[PDB]
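Engineer: The structure is given below, and queries will be raised subsequently.
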Amino acid sequence: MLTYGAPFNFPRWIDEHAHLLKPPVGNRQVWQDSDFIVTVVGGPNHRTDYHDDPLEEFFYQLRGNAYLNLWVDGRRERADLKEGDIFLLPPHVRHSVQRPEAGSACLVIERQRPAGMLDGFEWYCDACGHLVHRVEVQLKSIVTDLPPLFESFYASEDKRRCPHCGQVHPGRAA
Ligand SMILES: [Fe+2]
Ligand SMILES: [Fe+2]
């Protein structure tokens, strides 16, 4: 009843999964069907969507650097995950994680969401900073519940059009 296997060396597990910690794939979840979702995230990867997590997110940047674009107190903000940094993100703080560096590796820990506890994914207008669009999801598996969400935002000018100025968000790349 060691459901998740025995202890294993983390530095070598990362090395052996280097090929998955780059595009297209970029991340890799360590254990399946656990309440703690433990993930190593590589790079490079940039993104425009902001995440509204209904629970906390723990970060430990083992290798290389990254940063988070944030909305805090109503203003845009960057928080830097220099190598060796740890960070706890409180629920519902909008965050957009940028990972410019190949060969980087960040341990990210989250919890399964209970039924009815929803995640949100939002884009904002580069022009007027207004909320451009938001999907809420019952997040079960990032691999099938998230890609289609981004794809459908990039494909629809109607979803990218700011409802306050009319600027059509550029979609995938800022
Ligand atoms: Fe997140
Ligand atoms: Fe706008």
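Every residue gets a Cβ built from N, Cα and C, even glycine.
Taken from Swiss-Prot, the feature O2 binding site applies to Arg47. Annotated Fe cation 1 binding site per Swiss-Prot: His51, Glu57, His95, in sequence order. Annotation source Swiss-Prot lists substrate binding site at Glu57, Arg99, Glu110. Feature annotation from Swiss-Prot assigns Fe cation 2 binding site to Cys125, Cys128, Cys162, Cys165. Swiss-Prot documents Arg47 to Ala as a published mutagenesis change and attaches the note Increases KM for 3-hydroxyanthranilate 7-fold. Decreases activity 1000-fold. What Swiss-Prot notes for the published mutagenesis of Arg99 to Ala is this: Increases KM for 3-hydroxyanthranilate 40-fold. Decreases activity 5000-fold. Quoted from Swiss-Prot for the published mutagenesis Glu110 to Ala: Decreases KM for 3-hydroxyanthranilate 2-fold. Decreases activity 2000-fold.
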Engineer: For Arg47 (mutagenesis position) and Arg99 (mutagenesis position), determine the Cα separation and express it in whole Å.
Structural biologist: 9
Engineer: Among residues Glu57, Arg99, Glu110 annotated as binding substrate, what is the maximum Cα-Cα distance? Answer in Å.
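Structural biologist: Taking every pair of listed residues, the largest Cα separation comes to 18 Å.
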Engineer: Could you state the whole-number distance in Å separating the C-alpha atoms of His95 (Fe cation 1 binding site) and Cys162 (Fe cation 2 binding site)?
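Structural biologist: Given the Cα positions, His95 (Fe cation 1 binding site) is 19 Å from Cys162 (Fe cation 2 binding site).
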Engineer: If you measure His51 (Fe cation 1 binding site) to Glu110 (mutagenesis position) at Cα, how many Å is it?
Structural biologist: 13
Engineer: Compare the C-alpha of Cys165 (Fe cation 2 binding site) with the C-alpha of each of the recorded positions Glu57, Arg99, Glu110, and give the closest one.
Structural biologist: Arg99
Engineer: Do any of the recorded positions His51, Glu57, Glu110, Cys128, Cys165 touch ligand 2, in the sense that the CB is under 6 Å from one of its atoms?
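Structural biologist: Only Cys128, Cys165 qualify.
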Engineer: For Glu110 (mutagenesis position), which of the recorded positions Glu57, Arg99, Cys125, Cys128, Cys162 has the nearest Cα in space?
Structural biologist: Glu57
Engineer: I'd like to verify something. Among the recorded positions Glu57, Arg99, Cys125, which ones have a C-beta closer than 6 angstroms to some atom of ligand 1?
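Structural biologist: Only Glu57 qualify.
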Engineer: Using DSSP, would you call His51 (Fe cation 1 binding site) helix, strand or coil?
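Structural biologist: Strand, per DSSP.
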Engineer: For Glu57 (Fe cation 1 binding site), just count the other CB atoms lying within 10 A of its CB, please.
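Structural biologist: Excluding its own Cβ, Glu57 (Fe cation 1 binding site) sees 21 Cβ atoms within 10 Å.
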Engineer: Near the Cβ of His95 (Fe cation 1 binding site), how many other Cβ atoms are there if near means within 10 Å?
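Structural biologist: 20, counting other Cβ atoms within 10 Å of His95 (Fe cation 1 binding site).
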Engineer: Can you check which residues sit near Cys128 (Fe cation 2 binding site), meaning Cβ under 8 Å from its Cβ, same chain, 6 or more apart in sequence, and list them in order?
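Structural biologist: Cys162, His164, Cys165, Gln167 - these are the non-local Cβ neighbours of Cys128 (Fe cation 2 binding site), listed in sequence order.
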